[PDB]
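Engineer: Sending over a structure as structure tokens; questions will come in a sec.
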Amino acid sequence: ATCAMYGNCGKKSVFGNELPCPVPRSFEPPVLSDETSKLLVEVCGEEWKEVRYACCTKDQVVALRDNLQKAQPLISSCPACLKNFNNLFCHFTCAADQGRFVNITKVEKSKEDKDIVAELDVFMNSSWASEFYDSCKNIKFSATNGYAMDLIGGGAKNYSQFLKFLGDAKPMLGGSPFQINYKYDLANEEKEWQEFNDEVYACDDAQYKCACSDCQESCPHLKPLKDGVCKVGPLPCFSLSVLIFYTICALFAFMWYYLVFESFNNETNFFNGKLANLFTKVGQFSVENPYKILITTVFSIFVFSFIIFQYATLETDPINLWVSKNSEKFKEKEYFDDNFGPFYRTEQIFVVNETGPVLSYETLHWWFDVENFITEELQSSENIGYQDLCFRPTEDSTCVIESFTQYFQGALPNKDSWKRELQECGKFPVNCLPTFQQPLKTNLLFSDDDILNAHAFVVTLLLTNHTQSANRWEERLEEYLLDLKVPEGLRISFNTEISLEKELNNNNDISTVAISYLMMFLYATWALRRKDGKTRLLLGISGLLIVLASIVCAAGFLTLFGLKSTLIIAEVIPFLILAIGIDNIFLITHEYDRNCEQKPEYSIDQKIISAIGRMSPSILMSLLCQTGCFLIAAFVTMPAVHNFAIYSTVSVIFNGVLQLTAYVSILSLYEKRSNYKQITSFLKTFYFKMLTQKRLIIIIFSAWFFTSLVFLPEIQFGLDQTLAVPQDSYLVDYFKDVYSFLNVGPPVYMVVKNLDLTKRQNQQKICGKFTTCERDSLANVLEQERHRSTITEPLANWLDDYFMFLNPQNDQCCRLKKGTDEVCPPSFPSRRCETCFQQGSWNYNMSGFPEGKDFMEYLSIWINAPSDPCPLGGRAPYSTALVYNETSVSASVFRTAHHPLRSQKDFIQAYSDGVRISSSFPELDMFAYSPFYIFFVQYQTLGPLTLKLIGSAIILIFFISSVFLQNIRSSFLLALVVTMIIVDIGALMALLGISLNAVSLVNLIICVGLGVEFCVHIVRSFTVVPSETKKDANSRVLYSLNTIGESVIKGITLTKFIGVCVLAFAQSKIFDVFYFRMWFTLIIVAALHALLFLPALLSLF
Ligand SMILES: C[C@@H]1CC[C@@]2(OC1)O[C@H]1C[C@H]3[C@@H]4CC=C5C[C@@H](OCCC(CO[C@H]6O[C@H](CO)[C@@H](O[C@H]7O[C@H](CO)[C@@H](O)[C@H](O)[C@H]7O)[C@H](O)[C@H]6O)CO[C@H]6O[C@H](CO)[C@@H](O[C@H]7O[C@H](CO)[C@@H](O)[C@H](O)[C@H]7O)[C@H](O)[C@H]6O)CC[C@]5(C)[C@H]4CC[C@]3(C)[C@H]1[C@@H]2C
Ligand SMILES: CC(C)CCC[C@@H](C)[C@H]1CC[C@H]2[C@@H]3CC=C4C[C@@H](OC(=O)CCC(=O)O)CC[C@]4(C)[C@H]3CC[C@]12C
Ligand SMILES: CC(C)CCC[C@@H](C)[C@H]1CC[C@H]2[C@@H]3CC=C4C[C@@H](OC(=O)CCC(=O)O)CC[C@]4(C)[C@H]3CC[C@]12C
Ligand SMILES: CC(C)[C@@H](C)/C=C/[C@@H](C)[C@H]1CC[C@H]2C3=CC=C4C[C@@H](O)CC[C@]4(C)[C@H]3CC[C@]12C
Ligand SMILES: *[C@@H]1O[C@H](CO)[C@@H](O[C@@H]2O[C@H](CO)[C@@H](O)[C@H](O)[C@H]2NC(C)=O)[C@H](O)[C@H]1NC(C)=O
Ligand SMILES: *[C@@H]1O[C@H](CO)[C@@H](O[C@@H]2O[C@H](CO)[C@@H](O)[C@H](O)[C@H]2NC(C)=O)[C@H](O)[C@H]1NC(C)=O
Ligand SMILES: *[C@@H]1O[C@H](CO)[C@@H](O[C@@H]2O[C@H](CO)[C@@H](O)[C@H](O)[C@H]2NC(C)=O)[C@H](O)[C@H]1NC(C)=O
Ligand SMILES: *[C@@H]1O[C@H](CO)[C@@H](O[C@@H]2O[C@H](CO)[C@@H](O)[C@H](O)[C@H]2NC(C)=O)[C@H](O)[C@H]1NC(C)=O
């Protein structure tokens, strides 16, 4: 047909490539020969089997075939790109209608005085070019670690300039000998020349499908964007729901403006009475035999104090007092540890220049002399150094130090060229290798990639020895770094593996405990004095000693079963039990004084027993409400706070028994012997007058509750690490640095279990680099979940490395002695061994990959490869990432990483991604594991949990109140007040900055217990009244306050005030933030509700 090009007339210059001979557009080439037809179908494709009058000869096709092989390896990953590439250069040289879309701009003379072409012009549809560029745009070269466009396209980012590179005349560098120009626009009104248009194949094509790694389109777009996790609008979703609820509530109010029990009572009444007879009998038994029960108490406490002193007194460590040993994250940790070995122990050192850069010859010279000392000649007491515990990648390899010193291999560089050398090594780590032969990322070494302007560099040391010997060395390193004399301006902050455990069990706040104890003995004596001003010091002493006998009994009774209490939480029980324990002393003693005031016919023995039998249900309900609240708080699974609820539950029970039995006897003896002679309101009228405004108080307090129900969703989550460690420690500085100067994240592992990996079906579920495999494979999904999730850094797939290792192109990798299956020795650099797979036995669509028994035959030589000849050896990188027994690969690990994680909110968000992603593969047994996951397993279900525990506690309070008060209406009011205190404190939790942990969730569950003590006494007096008193509501409530109101203010109210105040001053901030602000806000909030609100509500019950 019409050909503008045909045949070769000779080379343009000596040794130059032969150039084709130009021909007129009317030239008609003869019919093709038999050999040409065979070549065209093979070299180009079967689609050319029909062409008769081609425009190319035998020399042209063989030359074309030779040239095409040049670029075949680069673009062989994606068959679509390869198919398109061949088509463009096949039609351009052999298409019958070559002249239709080809024009000769310039023709030059050859050596043989025969004209040859020097420049050419072609025209094609822009759609064709756009598709062609798209197919080969995202091809990735295995060895270059970058897009293949750099090698073939020269980094071209536009389709227009991509063809330009191909058309560039660069014969010296192997380019096209003659310039080629491509036109993307042609208004061919004349239509003399026809534009070049032909079929275009994209990676999505079924026939020419390409892997996800090759092109974006083939990757899984099945990424349903999870929604609803965050808030909606400018306010939280729940708050908007509440706000509309108030609006509709107001509209209803606007419309308002315009406009058998007897059987239960009898049974309960008999039950209530039976308790009174039971309790008075106990008092008679105790009072009638004072010495008998006093000797037993003294003897018993000595028996129990013996157990705690020697038999059992233990503490714990971070992984035993903050993680439940039954959770799923701890069953996974044990499995990973058993097979793939425990994670490395990590020591980190930060060298920080607060202002300005760090790297200077003075600082660099100084550090080189203190990093060659830690890692070479520290020699802990047992003469074990870092060289006996450090992590060695192989059997014989210098162990890993992740420091910038490794760029120079521990050789102090010269004073002149150190700046340029460091920049070059950082910019291109491949050109600056450490002694253990692996590139060091600049993010793991410096705060920022600028290097020279970095504010701090990080030194990491890895210990693969977990015996107690490694602990001994870390003691020496901790001591060495503390006393190190850094230059002026610089700073150091480090965290050895054992630093956390040492500092947690270091705070000793027992001094302040003895001060709170001293204050309450002072106050108790003052508040227990007689109406005449006389003081009874002995009674006050018994109050303090009686509570101690409860704590010691609990710590001795409970330690028998094997419970261990933490040092941190063993300093909090004394305040809690004493605040609750001493409450019943004043009520019994004070009420006893009243009985002496009137009706003195009874004697001391008869008066006290009457005092005990009268408020016994009031005391009994306090004990039963201080064990349900604590027992419900024992459902928290953190061992540190689960043992705190069990320890307090037993202490409260023992304190009650040792008060209605042992203190009653003591009181009788003290009063009988003393034989006191029979005894012969500012700020109240003002307060009493205030209660006259029933509606003003209710409206104000009601508004406070409702405005505090739209701030609950503003409460944060998580416990800050800096709080736990005591102040002035070296870990407060460290945790501050990790949040600002570290640019790497924990290395999440993706363990896969019970997978065959020997049948081709299973391998396709982890493929990430081949075409015929599944699209939802593990490698493809994890590749896509890198722009939206927290797991960003690339995945280390050992299965794709294994198959690449068998590639015949990498001949050196899989050398096998010819004629045998034995491995070619490394000392055999001769033609005595060949590749495992021949040229035609390996294809990118898994046509000849190992299967069945053959899979484990070659896996035993890849995982033992030296890795020196070619980088695809597997002995060094993936030695410990497999658990195989020459018949299966039962387990395996794929390593990834998170991003910096610079906050407590990112730690919780990251943990969610690990759980979310591990549940995206229903066909696998995958589970992700990172070192920090076990410590954040509580916040996943802390939302529903806190509602259930608090909701359960309020329900329990209502149930017991109805049984004792014998009045449903009164009980409901008490439950309504208690739930009003909890909500109010919850909103104040957001403002004060307290978060929601398992430590501040138990504190909020025992607030209902403490919040019922204030109100239970007021409510009961309202229900039960003397006959002489009027039955009108105002009279009864006024009667109640005048009777038991004083004891609440001088007792339950003020006593807790003294205890909490002392707890504010402490070294650890965990006591100041959680156990003080929570228990100090409760008293103020509960005091207002109990005194100002509750009587107003009762009067209008
Ligand atoms: C909080 C902390 C922080 C995080 C942390 O813990 C927690 O995380 C933890 C995780 C840890 C690492 C994990 C596991 C290893 C493997 C081991 O590794 C064997 C060493 C070999 C590694 O081989 C290959 O390593 C990579 C694959 O593994 C390959 O890269 C890619 O692999 C995939 C691509 O396919 C994709 O994944 C990516 O594209 C890319 O990743 C890489 O290219 C290739 O080198 C070294 O091989 C050499 O072999 C010959 C020498 O022997 C050399 O030959 C020569 O001989 C003379 C030399 O004498 C010369 O001068 C001649 O000129 C020359 O001819 C030859 O050139 C050279 O290759 C070395 C230790 C290390 C790094 C650990 C260190 C410590 C951590 C970073 C911890 C760390 C502390
Ligand atoms: C009741 C009182 C005494 C508090 C008890 C719990 C604390 C000791 C917890 C609360 C949050 C924990 C921290 C949460 C996050 C991390 C990151 C994580 O760091 C790792 O690299 C993992 C180390 C490992 O796997 O052991 C574990 C340590 C640390 C600081 C934890 C140490 C122990 C902390 C401070
Ligand atoms: C009768 C009781 C239940 C009322 C008083 C409950 C309070 C203890 C408040 C104070 C702050 C509230 C929390 C503030 C924020 C949220 C939003 C949301 O938190 C989540 O993390 C949702 C997702 C998840 O559960 O992981 C679910 C409710 C929760 C935990 C709230 C539950 C109820 C809390 C604990
Ligand atoms: C591997 C890198 C260096 C990249 C840039 C090189 C690719 C080579 C192998 C490719 C790119 C474009 C190809 C190319 C361009 C155009 C022509 C004109 C033609 O009618 C015969 C084939 C010929 C001569 C081929 C030869 C092989 C070339 C030059
Ligand atoms: C830490 O950074 C500060 C700020 O750059 C350094 O202080 C400067 O040091 C240079 C010489 O290195 C002096 O010329 C400047 O006068 C210093 N002050 C300022 C404000 O720039 C300090 O040297 C750095 N630390 C160390 C150990 O050198
Ligand atoms: C951790 O290091 C210690 C000390 O090097 C190892 O224990 C030593 O083992 C050698 C070899 O059996 C003995 O000769 C030494 O006497 C041991 N020293 C001590 C102090 O016990 C220990 O084996 C290492 N742990 C691991 C898991 O490799
Ligand atoms: C893709 O996989 C096939 C599977 O065998 C490879 O081999 C081809 O198999 C088909 C089976 O119908 C034959 O028709 C082809 O002739 C085979 N290809 C040959 C002999 O080259 C194939 O090589 C793989 N690669 C592709 C399709 O590009
Ligand atoms: C080699 O390991 C494989 C693990 O895949 C063993 O085969 C499995 O063993 C477990 C435990 O007994 C069984 O529950 C599985 O049914 C076995 N078959 C599988 C997982 O396909 C195999 O027995 C081991 N070989 C030897 C000699 O111990």
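All residue numbers given for chain A refer to Swiss-Prot; the residues shown span 21-279, 308-728, 736-1156 in order.
In case you wondered, yes, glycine gets a Cβ from its N, Cα and C as well.
In case it's useful when we look at the structure, here is the feature table from Swiss-Prot:
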type: DOMAIN; residues: 557-717; note: domain 'SSD'
type: MUTAGEN; residues: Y718 to D; note: Sphingolipids mislocalization and no growth at 38 degrees Celsius
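Are these features on the surface or tucked inside, and what touches them?
Structural biologist: Under DSSP, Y718 (mutagenesis position) is assigned to a helix (H, G or I) in the three-state scheme.
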Engineer: To the nearest Å, how long is the straight line joining the Cα atoms of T728 and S736 across 7 unmodelled residues?
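Structural biologist: So the endpoints of the gap, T728 and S736, lie 19 Å apart at their Cα atoms.
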Engineer: Please give me the CB contact count at 10 A for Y718 (mutagenesis position), counting all chains in the structure.
Structural biologist: 15
Engineer: Calculate how many Å lie between the CA atom of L279 and the CA atom of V308, with the 28 residues in between left unmodelled, and give a whole number.
Structural biologist: 36
